[PDB]
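*Asks:* The following block contains the structure, expressed as structure tokens.
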There are 2 protein chains.
Amino acid sequence: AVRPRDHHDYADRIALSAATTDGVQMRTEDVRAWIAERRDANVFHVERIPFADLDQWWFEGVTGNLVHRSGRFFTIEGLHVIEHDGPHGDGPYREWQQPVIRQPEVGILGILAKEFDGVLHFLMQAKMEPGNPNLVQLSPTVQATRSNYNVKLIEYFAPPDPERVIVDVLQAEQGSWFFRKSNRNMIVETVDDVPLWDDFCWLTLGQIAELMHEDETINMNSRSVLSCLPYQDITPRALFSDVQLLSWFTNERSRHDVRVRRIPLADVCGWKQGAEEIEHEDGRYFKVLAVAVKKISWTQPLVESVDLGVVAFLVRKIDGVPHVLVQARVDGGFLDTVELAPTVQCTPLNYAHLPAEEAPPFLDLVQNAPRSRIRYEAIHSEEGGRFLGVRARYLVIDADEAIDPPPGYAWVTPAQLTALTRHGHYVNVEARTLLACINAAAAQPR
Amino acid sequence: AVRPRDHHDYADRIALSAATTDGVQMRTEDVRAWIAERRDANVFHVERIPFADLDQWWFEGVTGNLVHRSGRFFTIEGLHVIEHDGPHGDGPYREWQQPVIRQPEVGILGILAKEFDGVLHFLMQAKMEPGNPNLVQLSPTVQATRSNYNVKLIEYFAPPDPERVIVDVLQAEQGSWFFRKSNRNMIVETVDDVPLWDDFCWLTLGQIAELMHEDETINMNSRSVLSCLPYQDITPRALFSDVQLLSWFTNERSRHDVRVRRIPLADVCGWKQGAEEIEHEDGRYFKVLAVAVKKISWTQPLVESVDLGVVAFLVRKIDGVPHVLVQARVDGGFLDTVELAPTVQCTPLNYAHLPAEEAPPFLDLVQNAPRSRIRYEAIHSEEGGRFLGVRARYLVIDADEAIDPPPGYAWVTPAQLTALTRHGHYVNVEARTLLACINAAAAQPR
Ligand SMILES: Cc1cn([C@H]2C[C@H](O)[C@@H](COP(=O)(O)OP(=O)(O)O[C@H]3O[C@@H](C)[C@H](O)[C@@H](O)[C@H]3O)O2)c(=O)[nH]c1=O
Ligand SMILES: Cc1cn([C@H]2C[C@H](O)[C@@H](COP(=O)(O)OP(=O)(O)O[C@H]3O[C@@H](C)[C@H](O)[C@@H](O)[C@H]3O)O2)c(=O)[nH]c1=O
Ligand SMILES: Cc1cn([C@H]2C[C@H](O)[C@@H](COP(=O)(O)OP(=O)(O)Oc3ccccc3)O2)c(=O)[nH]c1=O
Ligand SMILES: Cc1cn([C@H]2C[C@H](O)[C@@H](COP(=O)(O)OP(=O)(O)Oc3ccccc3)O2)c(=O)[nH]c1=O
């Protein structure tokens, strides 16, 4: 039984869902209320605690790594990075050490899809996570990892029905804070009469697109999985042909010389471990801290950033076809040297001790951009199972003038980014968030 | 200036070249003679020497790694691998230590293409490499690395003309013997009047296809680059749709728990360092040795295998469409856990101390297969800059009965493998060699 290589293309179904905002379950206006209601019904709150009051976590003796005594969950370890300028790397030279999150296991982030009245809906979960700054955001249907093996609906993803897979791909998490970690992003259709429990809501993609314009609503794991949806390209031209884009990126992945090693947390230079936080000696980057989730239900470390981040794509129409200016970013926690990232991705406080000329390219342009050139803006936060209130302004900004890309940057269409999300290690988490925001703004312009 | 995303497709030109065996430069029958002649004109031979007589290599003091004093070239270091069976890995459990080759630099393997009388030719180089068992084989137009910076024609690849790129992709080298190394495989067209020096010959792809049937002729780097050629699929159906194949492989990349670390060579257990070789205590796997290339022109380490290898694809026609049975192989030197590999890939001596039931799946079937089911057979050798006479029987064998793939295996069409070679870390070096052999047998059946 062979089938066409392109069998069961879901692009028309996806497009229909993106165009529809009347969902079977709730009108969109209500969802904030439903969220507000689950936001309100949520019993759990979170308090900062000293490391010593962690239960079942400890700084293990020889490495000083922060680990769970069961071996489950993640660890905080050390990382040393050097980017060489030498005989075989373009540089410039960079060298540092930092804590890093490690968890050498792939988790499942799965969204279940099902047709109602001829239109696909997606089963979103109102989920409390301790680092969400507003506690409850909307997560994938299933968010689970095998070292924890009961999760509702995990049977639809472990293994998925091969006949019903829309998306199934490994995608990397933040390159600055995790060491080489990816999760399996999945979207799978069912025709089954699935149960519906209070924390779940069926939404069309058009409803999700409206919600994607809201601050701190569609959570980071959901935006990563939704960014992988395979829409049909409406304008199948680009400045680089797809071959030229892969050649450009090949050169970017080849031209650096970056050497990374994992080291004991106790060995990390430049960071100070106190009774309540581990922090950089000059107050940059991030802090590791500890929280209790409340009797106490559990305790765990979290990572918090030192400020609000800025993450933006500059957009230009080239012969009528919008392109975004990607950067082939080199981060210490990437598996394969570079990943494509947004035009600007940074926490501005980390550059504030430097002269303006050492700031990331385009940061000033983005920070000064007028409302009249801002095509999309919202504040989103990062995975609340690992990060405490890590927030950034996510922007899409029309560039008023043509820009000759600097080394490391290139004009790419959003459709080329969507195509690359069939594979791992091409599009980084922040760029996947902006791709989902671009797709949302295209489906349901505000 | 935007262009179609599919602009400048070379598939028709490639197909024309594959169908043509009358090349502009030499009829094929002669090339052995030309090779024989360059084989004969070659002055250099190779002698085994004690490690102590290496010039400019040494076992560096603290690590005992074998390194070139200039910092150029590669190193021999140690590797420790554990595959866990535990809470988050399917296993089975494996643990070992071994020497490994490291060179954290991407080299260029480039084939230059040019039309003569309306047909693309490719400029192959008769190149002596010290580990080639017959000294001279045919290499890409340009084989070079930036830590060595004069190489003829390197200007066509550094950087390539974006308007003339046929292939440009990073592909991994052997996972058992190199630590996470890939090289940039490139095919680039020119219309320039290129010089022609005695070590170079223009060949059509049909001529290369005939030569690919010869033992020890088209060298390993050439077969890797040629395997990346993007032919049009003649039968665009398969047992797995392309999405299903990527889902299957995603699960394979997710389901193992393999932890690898680089360690000092001096720390490797189970291997003995003598005055002339480093070897496994039970005579399995490989040896590290040293050679002089001859006054002495240079000296270097080489790795030699303990026996002739066996590398084979089993083939079945499924509804008329031939598929090969790939394995998602876990090797210690892979960057991303698994790569697709041939149905059988092993050195049989490494299993010979074990009962037949512990042998790799299908090895017995392949070793016993009749001539009447062998669709392709040749002996090829591995990169002669790093390996001394490492040879394997490469086979394509028609499977007489249907096979329900065991865990880790799946039926994939050669066209699906060709498509995946646009990206890194999908198709391993031995499978890329067999893909080039399959394409050769299809173009110019013997
Ligand atoms: C963590 C750290 C970084 N560095 C160097 C490494 C980088 O060149 C530079 C910037 O560090 P980064 O962690 O890349 O931060 P950044 O400000 O450039 O980028 C950040 O953007 C935010 C939007 C994301 O939410 C963050 O996850 C992070 O990616 O500082 C140190 O010197 N010491 C350190 O301890
Ligand atoms: C090197 C080594 C391997 N092993 C284990 C690891 C693997 O499970 C098993 C087989 O080792 P491998 O290196 O994978 O060899 P193999 O015989 O399975 O595979 C070989 O096939 C040949 C065709 C290729 O040319 C080789 O490069 C290699 O891939 O032995 C050790 O226990 N100790 C060692 O020192
Ligand atoms: C840290 C931690 C968690 N939990 C509880 C709290 C929560 O009920 C539960 C699961 O926590 P987790 O594995 O963090 O997050 P996901 O479920 O999102 O799993 C995925 C992990 C990675 C990729 C995808 C999913 O364990 C604890 O009880 N103690 C701890 O220290
Ligand atoms: C080991 C070695 C080599 N050479 C000389 C011998 C030869 O003339 C020259 C280049 O040797 P090399 O870098 O090994 O192989 P390529 O040119 O194929 O480079 C690529 C490397 C990796 C990927 C692609 C290409 O240096 C030495 O002089 N001493 C040595 O120890």
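Chain B residue numbers are taken from Swiss-Prot; in order, the displayed residues are 11-159, 167-311, 317-468.
Per the header: X-ray crystallography, 1.7 Å.
Placed from the backbone N, Cα and C atoms, the Cβ positions cover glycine too.
Pulled the feature table from Swiss-Prot, pasting it below:
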BINDING   B:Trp67, B:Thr155, B:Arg156, B:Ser157, B:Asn158, B:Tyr159, B:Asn238, B:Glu405, B:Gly406, B:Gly407, B:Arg408  dTDP-4-dehydro-6-deoxy-alpha-D-glucose 1 binding site
BINDING   B:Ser193, B:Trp288, B:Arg351, B:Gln367, B:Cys368, B:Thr369, B:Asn372, B:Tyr373  dTDP-4-dehydro-6-deoxy-alpha-D-glucose 2 binding site
MUTAGEN   B:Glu139 to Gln  Loss of dehydratase activity
MUTAGEN   B:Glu190 to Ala or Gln  Loss of dehydratase activity
MUTAGEN   B:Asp353 to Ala  Same dehydratase activity compared to the wild type
MUTAGEN   B:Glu404 to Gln  Loss of dehydratase activity
MUTAGEN   B:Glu452 to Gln  Same dehydratase activity compared to the wild type
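Each of these features: where is it, how hidden is it, and who are its neighbours?
*Replies:* Using a 10 Å Cβ-Cβ cutoff, B:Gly406 (dTDP-4-dehydro-6-deoxy-alpha-D-glucose 1 binding site) registers 27 neighbours.
Non-local neighbourhood of B:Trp288 (dTDP-4-dehydro-6-deoxy-alpha-D-glucose 2 binding site): B:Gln107, B:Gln108, B:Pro109, B:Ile295, B:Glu296, B:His297, B:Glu298, each in the same chain, at least six residues away, with C-beta under 8 Å from its C-beta.
Its Cβ taken as reference, B:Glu139 (mutagenesis position) is surrounded by 22 other Cβ atoms within 10 Å in the chains shown. In the three-state DSSP assignment, the secondary structure recorded for B:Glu139 (mutagenesis position) is coil.
Counting every protein chain shown, 23 other Cβ atoms lie within 10 Å of the Cβ of B:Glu190 (mutagenesis position).
Taken residue by residue with DSSP, B:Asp353 (mutagenesis position) is part of neither helix nor strand, so it is coil.
In the three-state DSSP scheme, B:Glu404 (mutagenesis position) is classed as coil.
Taken residue by residue with DSSP, B:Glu452 (mutagenesis position) is part of a helix.
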*Asks:* Can you figure out which of B:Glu190, B:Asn238, B:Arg351, B:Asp353, B:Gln367 (the recorded positions) comes closest in space to B:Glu139 (mutagenesis position), comparing Cα atoms?
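*Replies:* Comparing Cα positions, the candidate nearest B:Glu139 (mutagenesis position) turns out to be B:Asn238.
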*Asks:* Fewest other CB within 10 angstroms, which one of the mutagenesis positions B:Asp353, B:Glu404, B:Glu452?
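*Replies:* Fewest other Cβ atoms within 10 Å, among the mutagenesis positions B:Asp353, B:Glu404, B:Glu452, is found for B:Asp353.
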*Asks:* Taking Cβ atoms only, which of the binding-site residues B:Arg156, B:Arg351, B:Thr369, B:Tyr373 fall under 8 Å from chain A?
*Replies:* B:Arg156
*Asks:* I'm trying to understand the geometry here, so how far is the Cα atom of B:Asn372 (dTDP-4-dehydro-6-deoxy-alpha-D-glucose 2 binding site) from the Cα atom of B:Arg156 (dTDP-4-dehydro-6-deoxy-alpha-D-glucose 1 binding site), in Å to the nearest whole number?
*Replies:* 36
*Asks:* Select the closest residue to B:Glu452 (mutagenesis position) from the following recorded positions, measuring between CA atoms: B:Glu190, B:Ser193, B:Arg351, B:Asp353, B:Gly406.
*Replies:* B:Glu190
*Asks:* Between C-alpha atoms, which of these binding-site residues comes nearest to B:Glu404 (mutagenesis position): B:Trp67, B:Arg156, B:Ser193, B:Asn238, B:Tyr373?
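*Replies:* Comparing Cα positions, the closest of these binding-site residues turns out to be B:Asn238.
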*Asks:* From the recorded positions listed here (B:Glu190, B:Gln367, B:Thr369, B:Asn372), select those whose CB sits under 6 A from an atom of ligand 2.
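*Replies:* B:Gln367, B:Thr369, B:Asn372, in sequence order.
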*Asks:* Rounded to whole angstrom, what's the largest C-alpha distance between any two of B:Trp67, B:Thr155, B:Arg156, B:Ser157, B:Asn158, B:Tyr159, B:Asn238, B:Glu405, B:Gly406, B:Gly407, B:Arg408, listed as binding dTDP-4-dehydro-6-deoxy-alpha-D-glucose 1?
*Replies:* 25
*Asks:* Of B:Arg156, B:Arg408, the binding-site residues given in the record, which has the fewest other CB atoms within 10 A of its CB?
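*Replies:* Comparing Cβ neighbour counts within 10 Å for the binding-site residues B:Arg156, B:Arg408 gives B:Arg156.
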